[PDB]
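**Q** Here it is, the structure in full.
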Amino acid sequence: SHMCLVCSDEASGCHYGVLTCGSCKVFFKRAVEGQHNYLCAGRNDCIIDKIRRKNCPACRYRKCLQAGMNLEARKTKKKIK
Amino acid sequence: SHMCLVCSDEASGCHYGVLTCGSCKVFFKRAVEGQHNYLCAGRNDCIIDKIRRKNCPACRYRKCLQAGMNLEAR
DNA sequence: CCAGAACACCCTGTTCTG
DNA sequence: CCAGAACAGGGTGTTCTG
Ligand SMILES: [Zn+2]
Ligand SMILES: [Zn+2]
Ligand SMILES: [Zn+2]
Ligand SMILES: [Zn+2]
């Protein structure tokens, strides 16, 4: 019953190594598999929350990285301990 | 040959009273009618240019109004 | 030439499947 | 539980129509 660490929406589980909602889970996967040459229109600190997370993919992706999301998370936990 | 005064894309003609591109023309009309209440994720001063105009409809719509865009101007 | 409508795509987020 | 795929919708921008 926790909150997505990236956007504070209703979290759905531990995804790519972090507590997140589903939207952030698929957003991160899409961002890492393509290019993430996104551009912030503000000052690289946009507020990423449930209604505003769509505004700035640049800052959203940055928060994903900063919370520790990574593709090999599940496979890394499966080497422990 | 010219420049949209809202997003700086190549403008297409005078729309709603102002030199704008086509995307800004239709954005503005949708903003006034659909009257969604948009919310900035920054500080209400986002850069509105070709690639970023889509990031912040609140600020884009503000820049539209500030450039003089107006529905009943014809 | 411009307003408005239609179309066509992208991005997103929910649901399905392995 | 959680990854990845599929599917459904909203916003955006170009083209079409009045
Ligand atoms: Zn989230
Ligand atoms: Zn940002
Ligand atoms: Zn424009
Ligand atoms: Zn803004």
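Every residue number used here counts from 1 along the chain in the order it is shown.
This deposition comes from X-ray crystallography, 2.0 Å.
Each residue, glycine too, has its Cβ placed from N, Cα and C.
What Swiss-Prot shows for this protein is this:
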{"type": "MUTAGEN", "residues": "B:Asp45 to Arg (Swiss-Prot position 481)", "note": "Disrupts dimerization and decreases transcription transactivation"}
{"type": "MUTAGEN", "residues": "B:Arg52 to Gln (Swiss-Prot position 488)", "note": "Loss of chromatin specific function and reduces chromatin remodeling. Abolishes interaction with SMARD1"}
{"type": "MUTAGEN", "residues": "B:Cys64 to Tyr (Swiss-Prot position 500)", "note": "Abolishes interaction with POU2F2"}
{"type": "MUTAGEN", "residues": "B:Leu65 to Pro (Swiss-Prot position 501)", "note": "Abrogates DNA-binding and transcription transactivation. Abolishes interaction with POU2F1 and POU2F2"}
**Q** Across all protein chains in the structure, which of the mutagenesis positions B:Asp45, B:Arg52 has the highest Cβ count within 10 Å?
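**A** The most densely surrounded of these mutagenesis positions is B:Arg52.
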**Q** Got a sec? Which of these mutagenesis positions, B:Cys64, B:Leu65, has the most Cβ atoms within 10 Å?
**A** B:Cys64
**Q** Identify, in sequence order, the mutagenesis positions in B:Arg52, B:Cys64, B:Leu65 that approach chain A with a C-beta to C-beta distance under 8 Å; the answer is 'none' if none do.
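**A** Listed mutagenesis positions meeting the cut-off: B:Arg52.
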**Q** Please report the distance from the Cα of B:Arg52 (mutagenesis position) to the Cα of B:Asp45 (mutagenesis position), rounded to the nearest angstrom.
**A** 12
**Q** Which of the three DSSP states, helix, strand or coil, fits B:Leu65 (mutagenesis position)?
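**A** Assignment for B:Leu65 (mutagenesis position) reads helix.
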**Q** Taking only the Cα atoms, work out how far B:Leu65 (mutagenesis position) lies from B:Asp45 (mutagenesis position), in Å, as a whole number.
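**A** Just about 14 Å between their Cα atoms.
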**Q** Using Cα coordinates, what distance in whole Å links B:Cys64 (mutagenesis position) and B:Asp45 (mutagenesis position)?
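**A** Rounded to a whole number, the Cα-Cα distance is 13 Å.
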**Q** Is any of B:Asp45, B:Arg52, B:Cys64, B:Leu65 (mutagenesis positions) within Cβ reach of ligand 2, i.e. under 6 A, and which?
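**A** The mutagenesis positions passing the 6 Å Cβ test: none.
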